[PDB]
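Structure, as structure tokens:
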Amino acid sequence: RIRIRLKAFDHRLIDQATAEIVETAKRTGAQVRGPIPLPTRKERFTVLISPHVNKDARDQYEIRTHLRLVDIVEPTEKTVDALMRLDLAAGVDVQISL
Amino acid sequence: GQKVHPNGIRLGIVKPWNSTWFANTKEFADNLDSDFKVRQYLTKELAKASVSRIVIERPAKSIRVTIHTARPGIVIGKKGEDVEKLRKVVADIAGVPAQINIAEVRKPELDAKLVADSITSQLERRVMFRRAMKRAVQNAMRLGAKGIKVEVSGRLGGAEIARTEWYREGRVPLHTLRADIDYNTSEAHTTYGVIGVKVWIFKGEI
Amino acid sequence: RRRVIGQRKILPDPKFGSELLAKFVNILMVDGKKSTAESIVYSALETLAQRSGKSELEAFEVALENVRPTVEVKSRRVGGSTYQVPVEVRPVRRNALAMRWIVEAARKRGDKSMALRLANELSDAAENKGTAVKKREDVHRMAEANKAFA
Amino acid sequence: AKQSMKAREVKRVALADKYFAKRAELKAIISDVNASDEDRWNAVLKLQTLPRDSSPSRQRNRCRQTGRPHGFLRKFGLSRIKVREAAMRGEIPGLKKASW
Amino acid sequence: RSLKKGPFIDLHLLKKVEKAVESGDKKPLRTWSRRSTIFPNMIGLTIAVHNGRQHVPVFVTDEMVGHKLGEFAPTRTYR
RNA sequence: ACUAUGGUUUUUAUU
RNA sequence: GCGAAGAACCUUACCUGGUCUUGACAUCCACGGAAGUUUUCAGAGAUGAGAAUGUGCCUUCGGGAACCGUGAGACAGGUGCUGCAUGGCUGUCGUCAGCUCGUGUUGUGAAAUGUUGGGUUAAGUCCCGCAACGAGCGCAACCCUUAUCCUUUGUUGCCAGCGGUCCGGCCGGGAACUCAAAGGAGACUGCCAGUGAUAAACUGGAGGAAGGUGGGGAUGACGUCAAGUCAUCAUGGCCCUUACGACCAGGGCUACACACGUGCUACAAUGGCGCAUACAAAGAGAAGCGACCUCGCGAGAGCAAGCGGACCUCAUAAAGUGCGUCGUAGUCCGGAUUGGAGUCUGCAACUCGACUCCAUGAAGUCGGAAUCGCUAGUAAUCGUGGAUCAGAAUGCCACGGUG
């Protein structure tokens, strides 16, 4: 088997990266594991809301990381060689193993 | 009261960003340092170049910056070689080879940063600032705005004064559930003082 | 100001059969330790019957009648209001106050062994000397010496 | 912090091979009390405390935006006021206002 | 007492003293460090430790089992 | 209307 | 519990004694050495010398980078000030109900009306009635959370319905209902009545898990104190310049005869403890998170598995539940402290340290003017981590059980 990792901060970009390896596979009749988004990672920050003197007033922020593995049983030059060249989508990390 | 940035929650509707990149949590602090350093160097080289926004991508062991300008000719120079200097000067300031792309902007008197540029240039031509503001309001509305505010403070008209002055029409709501506002704050850097300029523009269609 | 909150009530607990026995998970209960007060419910009344055994129809017939509230006092400010205004208490206080409104020695030198304590307080409310007498019987003379206004 | 202190910021890491790599095998035993005699290596005993100010004993990861050694977010390399300043532009990727 | 659970001597100061026992006698060797710990070569030695303005004399006898030189010259006035 | 009572705070940039 | 998440030095101001003056952060020109390795003498050290020694990367053979050295000008440098000089920020009243405009009206005008009045409220609200009619911001709904239901979905978690079967979610496969993802329904005085100006309100009835901003979030309209602030920035003017700049060594800021906030612990006997037992959440994590094992009275010193994250170390939540034991005594209580003996870091712990074992033990029994939180999962009480990182908080942010 050939295995891939798709990781992003945006919940629609992660699915755009999925579409170039899962819809391209279903549209060729390739065998698939089906829609599995996996549990989501998140981390929280508390940040002081004044630039000056006031130390007690503060606000909260979140960063959320989506990680999909998609599973491949019929790999192709249109998938496993094409996801490493994806230019039309910014802010996503693709990693692959043989 | 703090009146502090109620518009920052409105990118949760899924949008493309002006810094659009990924990093390991252990490297994010060095990505944020280089993201600051290239933005600074390029906005000092493009300080008077009619730029509306700067956009940063980070491909594999690379960095790709898109310059959005109403004047592509001042960025590129003769034979298009002056942007190859603009690349070369930052080619190692972030530890990766830099790529530089140019994007054209239409309706310049409708962007909150380029409306502030129209005020900085009329203060540089030392003309009556209240006229330049009431021109900036009407020009934006006739060009596609639905609501606008223009505000200025300190050394007003190149004079030995403090104070603040503003003109508005059509509402500029920052706190409501939808408005998709365009916002900017700048400095005019005159021979009498820095003169802070604030702009907010509403266009609708959201 | 304008608060009009609904009044609290308690139901008779079928393990003890009455509403008067259903409050000893709260009366002499501390630190939120409610099952620690449950540990000694109704067995404290059998220990009271170790000091005066007269059955449940006479268990509270003086141990509440001798100590129950009858008047509410303090002033009301309407000009020259340097007096007190006595009013007779409503029937919703007939079993109240007498097992809650005094801790002057219990928080100062204790009040003897805890599993024996309600058998002591139900016997002390039927002995009526020394502690808790002044705070009760002072309003049986105040309401006769300071009654010229209402 | 000053630009002259920002030049000290690099002088403080310049000794890494000169004093802090060639005696690291001694650095693991130099103060161990499970050893013979009361003195055995006095001619090398001081060589890794002989350098001053530019020592690991003064090395701190510091705010990458002010040169301050304290009161900054190690996940960003900078202080609360510069996280606030970037959040008002929406400029930090994936970072959004929420308290859950 | 002293350093690493045993005796300790700064050999640079030990030699600085060896070049000073020829000069005093009644001119005690001035030293500006108070962070230094006594060692048995100080027997019969004439030395004076700094107090931030002047120097105060120090004498070491065989009944001294371990002290810092700042102990022999107090600073603060109290009341 | 709803208790009969409780005095002082230097001239001062000066808006 | 200040600006200022940690003290030998350091971030750092102040002081004394050394050291420099177009300095040196850094840019253009100039210009010799590789960075380094071995090593001795002076000085508090910065520096300043003495004796060996390498010749890398680059190498149009001209000449560069790394790391150092040194010279000239244009210069600047600033661990400075001024908010009674300024863009602003934050503090106050206060989530108070208010600040203001277009046109009409009143007034000689400065100004007012509108925004008042009469019902009613958390509310310039919601209505009625008018010389006003509309409108921007604040208020408020929309928005975020949730009660009870509905609806979709998944892993190494869940497993009803459908099937197989190491008879086990083990496995085909699917979400009964949990958990995590989330999203929707539902609330409109709408509906029946009363009271009223049969207007809005406000209280009962009905359907509801819930009803009249349900309770909590989200937040902070104009504007004053010549509030503080140029130590968050930004800035004009002003100041220092053999120095208030830059570099160094040691002091000092932790000096102490009393005054007060900010807290914290005890002021015991439903208190204290021995032994046996259960369920919450919520965070840290490849010079890191840390189990096992030995040595020792222990801090610790060695040896060292597993973990790359809902998958694996920190790690059997405490009270409450159960079985037992104190000796009435300012208490086996309470902790300021005088002693003895250790562990370890660090240029060094005297001045100015955290932790470990064992001798000793004061004050203290709810507190005066006065100022204080609180209308119920709240009074009370008992539990869990992380940022900072030799040493350092009772603050901060994250979280629960009983009541």
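Note that chain C is numbered according to Swiss-Prot, with residues 3-152 shown in order.
According to its header, this structure was worked out by electron microscopy, 12.0 Å.
Each residue, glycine too, has its Cβ placed from N, Cα and C.
According to Swiss-Prot, the mutagenesis experiment C:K36 to A or E carries this note: Defective in ribosome assembly. Just so you know, the Cβ of C:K36 (mutagenesis position) picks up 12 other Cβ atoms within 10 Å once every protein chain is counted.
Other Cβ atoms within 10 Å of the Cβ of C:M116 (mutagenesis position), summed over all protein chains shown, number 15. Per Swiss-Prot, mutagenesis C:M116 to G is noted as: Significantly decreases affinity for its own mRNA.
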Distance from C:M116 (mutagenesis position) back to C:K36 (mutagenesis position), taken between C-alpha atoms, in Å: 14
